[PDB]
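K.L.:
First the structure, which I've put down as structure tokens, then a few questions once you've had a look.
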Amino acid sequence: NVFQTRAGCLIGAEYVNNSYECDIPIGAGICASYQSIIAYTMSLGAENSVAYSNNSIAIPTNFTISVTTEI
Amino acid sequence: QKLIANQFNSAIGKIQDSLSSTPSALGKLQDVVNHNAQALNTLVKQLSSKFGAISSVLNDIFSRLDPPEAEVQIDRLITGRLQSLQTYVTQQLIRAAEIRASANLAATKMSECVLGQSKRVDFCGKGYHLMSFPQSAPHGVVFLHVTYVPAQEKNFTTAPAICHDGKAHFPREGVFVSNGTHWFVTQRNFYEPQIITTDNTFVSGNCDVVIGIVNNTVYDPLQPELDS
Amino acid sequence: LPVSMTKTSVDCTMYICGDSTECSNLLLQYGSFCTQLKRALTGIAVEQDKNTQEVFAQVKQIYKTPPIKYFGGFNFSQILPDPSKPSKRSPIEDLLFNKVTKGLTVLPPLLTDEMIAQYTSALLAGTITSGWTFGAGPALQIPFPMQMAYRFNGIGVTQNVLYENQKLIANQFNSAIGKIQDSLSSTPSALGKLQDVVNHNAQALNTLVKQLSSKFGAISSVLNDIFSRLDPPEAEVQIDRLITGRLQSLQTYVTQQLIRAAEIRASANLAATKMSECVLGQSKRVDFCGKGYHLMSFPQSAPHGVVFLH
Ligand SMILES: *[C@@H]1O[C@H](CO)[C@@H](O[C@@H]2O[C@H](CO)[C@@H](O)[C@H](O)[C@H]2NC(C)=O)[C@H](O)[C@H]1NC(C)=O
Ligand SMILES: *[C@@H]1O[C@H](CO)[C@@H](O[C@@H]2O[C@H](CO)[C@@H](O)[C@H](O)[C@H]2NC(C)=O)[C@H](O)[C@H]1NC(C)=O
Ligand SMILES: *[C@@H]1O[C@H](CO)[C@@H](O[C@@H]2O[C@H](CO)[C@@H](O)[C@H](O)[C@H]2NC(C)=O)[C@H](O)[C@H]1NC(C)=O
Ligand SMILES: *[C@@H]1O[C@H](CO)[C@@H](O[C@@H]2O[C@H](CO)[C@@H](O)[C@H](O)[C@H]2NC(C)=O)[C@H](O)[C@H]1NC(C)=O
Ligand SMILES: *[C@@H]1O[C@H](CO)[C@@H](O)[C@H](O)[C@H]1NC(C)=O
């Protein structure tokens, strides 16, 4: 349970090849979380690819009224 | 109308529940309160430092030492306490500037989202802005941004223009779409197909220059009237 | 636009006293100045990461550009990521990256440059393949000529003006982006802001370090010299003088860092607003997204900042 990062040496956490949202930021793209204590590389977001073509258009057929807060 | 009203009511209820069920929602206001309390507590805790003197109590310094050196000790304590108080004032000024910036932003948000409808993207919430509702909070304000979000999209085939009788027709406000066999014109933000006529299209030049133009007919509303 | 500074940290005990333990014993007499300074520097450090998070992490989907790069004659090769580079940086981003060059540490940023580049690539792919719809909900694909026709319609020019002059518009755009590459390459003072940020941080740290060699009115700058050449009773006075001088120096450094952090936060808020309003949509505000009637903008990552192509 010894891991080497760009910030330094992390002792006491397991490195996992999985990716999650950041919980406890370490530095240089490494985050730690307690699921024992694990260390991983934070996931930037859910990957998506949009079907671009030069004669295709996507038009909404419905809508949703959304309410959000701001403090 | 009824569907939109139902969605709005459900969204408001969900806002109430989400605020009730998340502890760190008001973290910014809680941080303001905590910062002020912590600064005051640090200032009052700093009063128990010797600053290199023989004691941190003025009465002991005065009742134990001859004034010629008692004044040196008192000078040490006075300058240390004055320095700490200066540090407190400076950090308070910096925090006041930060809060001033936040309050200016809040006033702008009020004037532009509450007193009107804002075209600025993501300024008044995520999505197309409809309206905002202010709510008061301790040391702050809370905005409820009502926004319009498209959903349930569908693929279509589009063309920039329609060539008819050697003329090119362009949509007035909509877009040309095809369901596979027939062409319609619909507004961009909501699928509502309509027959392509000369009322919702305008003509400009021939169909030799536009790239991607397609052949189709353009119905004339005036022809059937004269056909009778 | 600058976005973040260098995250720095201080060790109050090591800076003030080095490794003399009785000096630390005397330093305990001063209370919680060290805790105050550590707290302020930690606040600045987390604020920098928050700044970058606000500016760049605006989309929760990592959009990918299609393998075929035909967009109706428009050429985005100068801003799209280059797979040939090991770092997967666009030519403009690569040029920008190349052109910008004792108890005190410099903490690494939370987001590596690869992650920031991946955000910028996602934003570019979303704005090329879907217009502004991806910033307001699900991404709805639309052919690029039609999107640019929409954007002319947004500034009071009808669509036929675009559709009749598409080749000329594409050529003008390609020539303009080439000129941007050349101008950014040939002029060094164009990136003055990020370089000034780097220089300010470096010189502040250097001056703070140089302050360790000041007598501050005492007889020596070395604690062990005070110990050996002087008996304790006024060696205490000399140590107190040196300690209070060094504490004043560190206070000055922290205060200037706080003010500079406030300025950088204002700049980062401005950059986030510019991203949201010029990249994720089309802005009617005059001179907010360039000189002229705005059509679209493209983000490019730079060291300690962001570059917009209006
Ligand atoms: C548009 O979406 C709304 C929901 O956002 C749909 O309304 C739902 O319709 C189903 C079937 O009629 C009902 O069981 C639900 O209770 C409705 N929800 C609400 C909130 O009223 C609506 O049918 C959709 N319209 C189209 C054309 O797809
Ligand atoms: C495309 O739209 C046209 C116009 O609505 C469709 O043609 C009509 O389709 C309905 C039901 O699909 C029929 O009841 C009508 O008799 C049709 N009218 C004509 C003149 O054809 C057409 O079916 C649609 N195509 C697809 C693939 O959905
Ligand atoms: C749209 O209509 C025009 C005119 O009817 C078509 O142009 C003709 O195309 C055929 C086939 O290439 C030629 O033999 C004729 O000489 C053309 N006539 C004129 C007046 O140009 C055009 O081809 C149609 N569009 C498509 C996609 O077929
Ligand atoms: C798009 O722009 C790029 C860059 O300007 C073009 O790449 C150039 O291609 C020519 C011949 O193919 C080379 O001689 C140049 O050296 C290339 N430029 C660079 C910077 O390497 C490209 O041809 C343009 N068009 C397309 C369709 O990609
Ligand atoms: C669409 O793109 C393909 C290449 O991706 C190209 O070969 C084709 O000509 C394009 N179609 C139109 C109508 O421009």
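The residue numbers of chain A are those assigned by Swiss-Prot, with the residues present covering 641-675, 691-726 sequentially.
Determined by electron microscopy, 3.0 Å, according to the entry header.
Just so you know, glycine gets a Cβ as well, placed from its N, Cα and C.
I grabbed these lines from Swiss-Prot:
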VARIANT   A:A653 to V  In strain: 19B/501Y
MUTAGEN   A:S673 to A  No effect on O-glycosylation by host GALNT1
VARIANT   A:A701 to V  In strain: Beta/B.1.351, Iota/B.1.526
VARIANT   A:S704 to L  In strain: Omicron/BA.2.12.1
VARIANT   A:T716 to I  In strain: Alpha/B.1.1.7
K.L.:
Among all protein chains shown, how many Cβ atoms are found within 10 Å of the Cβ of A:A653 (variant position), not counting that one?
P.N.:
20
K.L.:
A:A701 (variant position) has how many other Cβ neighbours within 10 Å of its own Cβ?
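P.N.:
The Cβ of A:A701 (variant position) has 8 Cβ neighbours within 10 Å.
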K.L.:
I'd like to confirm something. Which of the recorded positions, A:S673, A:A701, A:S704, has a Cα closest to the Cα of A:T716 (variant position)?
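P.N.:
The smallest Cα gap between A:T716 (variant position) and any of the recorded positions is with A:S704.
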K.L.:
Which recorded positions from the list A:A653, A:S673, A:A701, A:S704 come close to ligand 1, meaning a Cβ under 6 Å from one of its atoms?
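P.N.:
Among A:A653, A:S673, A:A701, A:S704, near ligand 1: none.
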K.L.:
Sub-8 Å Cβ contact with chain B: please pick out which of the recorded positions A:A653, A:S673, A:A701, A:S704 have it.
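P.N.:
Among the recorded positions A:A653, A:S673, A:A701, A:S704, not one has a Cβ sitting under 8 Å from a Cβ of chain B.
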K.L.:
Nearest of the recorded positions to A:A653 (variant position) by CA-CA distance, picking from A:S673, A:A701, A:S704?
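P.N.:
Checked the recorded positions A:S673, A:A701, A:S704; minimum Cα distance to A:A653 (variant position) goes to A:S673.
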K.L.:
Including all protein chains displayed, how many Cβ atoms other than that of A:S704 (variant position) lie within 10 Å of its Cβ?
P.N.:
14
K.L.:
Run a quick check on A:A653, A:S673, A:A701, A:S704, A:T716: which of these recorded positions have any Cβ-Cβ distance to chain C under 8 Å?
P.N.:
A:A701, A:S704
K.L.:
Between A:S673, A:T716, which of the recorded positions has the fewest other CB atoms within 10 angstroms in the structure shown?
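P.N.:
It is A:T716 that, of the recorded positions A:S673, A:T716, has the fewest other Cβ atoms within 10 Å.
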